Amino acid sequence: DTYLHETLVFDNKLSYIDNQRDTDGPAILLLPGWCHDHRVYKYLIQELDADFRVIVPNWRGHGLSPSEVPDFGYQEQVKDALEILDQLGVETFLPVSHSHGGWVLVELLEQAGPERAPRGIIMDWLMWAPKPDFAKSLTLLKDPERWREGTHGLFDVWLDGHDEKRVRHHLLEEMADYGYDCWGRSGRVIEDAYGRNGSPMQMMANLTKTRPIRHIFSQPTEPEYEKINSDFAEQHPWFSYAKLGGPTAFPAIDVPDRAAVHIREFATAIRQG
Ligand SMILES: Cc1cc(=O)c2ccccc2[nH]1
Ligand SMILES: [K+]
Ligand SMILES: [K+]
């Protein structure tokens, strides 16, 4: 992209997006999920580019040139993200995550505190403990014989029977160059994160300093899913959700306008005390 930079972060060389917009805070920090890069945010960046400083960190072995790296998890993602934020001299940021980027967002909210990271937005992140089908997929991702088969079953779930041109391009073209190294790592970390933390909702409830977090999602579409978000929202003043009605698990791609108004609303709220 026009905005794609690269820096040394401890051992590893990481690419990141930085639009270097010279404007009022907070910074908008878009956090990739596993085994994809800033390319998932190219439509979202367009919505935000003019009115905000937009930062997109790419994880170790993630970017236009995927490469094998030493095993790491979401704690390393936080430190990696914070190291890029120190080098860019960014203080106050609004983290916005996609899917299992959420583990990075919540740990980041903890480690940075409510002053630097006063709110967060989590997009299409499975709020409940893995269901058998998702549990099955992590299995396949972790198996060096069937990891690719694992990715294809997930692609089926994320597209939800839609011929959605932009999302299909993301999955089959922009994730094509990611291998078992990444997809195997993704299965290991996400499985461990649900195992260790219970769920995203347990992790968020467990924060030392609870904060405005909004879950914005299109999937899953079933009533039972909306109710756990609704019940959690009832129990926690700080939690809200928005069902975006988009066709796929990638609203950043297929309803970027809708993603942006929620991001903008949280950005506005931050700018006003
Ligand atoms: C980009 C992306 C989205 C996901 O929901 C996911 C889940 C498991 C493994 C890898 C993954 N990768
Ligand atoms: K279509
Ligand atoms: K609430």
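Per Swiss-Prot, chain A residues shown: 3-275, in order.
Using N, Cα and C of the backbone, Cβ positions are placed for all residues, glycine too.
Feature annotations, courtesy of Swiss-Prot:
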BINDING   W36, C37, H38, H100, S101, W160  substrate binding site
MUTAGEN   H38 to A  Strongly reduced affinity for substrate. Reduced enzyme activity
MUTAGEN   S101 to A  Strongly reduced affinity for substrate. Strongly reduced enzyme activity
MUTAGEN   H102 to L  Strongly reduced enzyme activity
MUTAGEN   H102 to Q  Reduces enzyme activity by about half
MUTAGEN   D126 to A  Strongly reduced enzyme activity
MUTAGEN   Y196 to A, K or R  Strongly reduced affinity for substrate. Strongly reduced enzyme activity
MUTAGEN   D233 to A  Reduces enzyme activity by about half
Using a 10 Å cut-off, grab the number of neighbouring Cβ atoms around the Cβ of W36 (substrate binding site), all chains included. 25
Measuring Cβ to any atom of ligand 1 with a strict under-6 Å cutoff, which of the recorded positions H102, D126, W160, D233 qualify? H102
Around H102 (mutagenesis position), how many other CB atoms lie within 10 A of its CB? 24
For substrate, whose listed binding residues are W36, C37, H38, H100, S101, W160, the greatest C-alpha pairwise distance in Å: 14
Counting only other Cβ atoms and using a 10 Å cut-off, which of the mutagenesis positions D126, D233 scores lowest? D233
Could you give the Cα-Cα distance between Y196 (mutagenesis position) and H102 (mutagenesis position), in whole Å? 10
For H102 (mutagenesis position), the closest of the binding-site residues by C-alpha position, picking from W36, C37, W160, is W36
Looking at Cβ-Cβ distances, which residues of the chain lie under 8 angstroms from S101 (mutagenesis position) while being 6 or more apart from it? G35, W36, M125, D126, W127, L128, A251
Of the binding-site residues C37, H100, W160, the one whose Cα sits nearest to the Cα of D233 (mutagenesis position) is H100
Provide, as an integer number of angstrom, the distance between the C-alpha atoms of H100 (substrate binding site) and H38 (mutagenesis position). 10
In the three-state scheme derived from DSSP, which category covers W36 (substrate binding site)? coil
For the substrate site built from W36, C37, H38, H100, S101, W160, further residues of that chain with CB within 8 A of the site's CB center: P34, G35, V42, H102, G103, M177, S188
Integer Å value for the Cα distance linking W160 (substrate binding site) with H38 (mutagenesis position) is 14
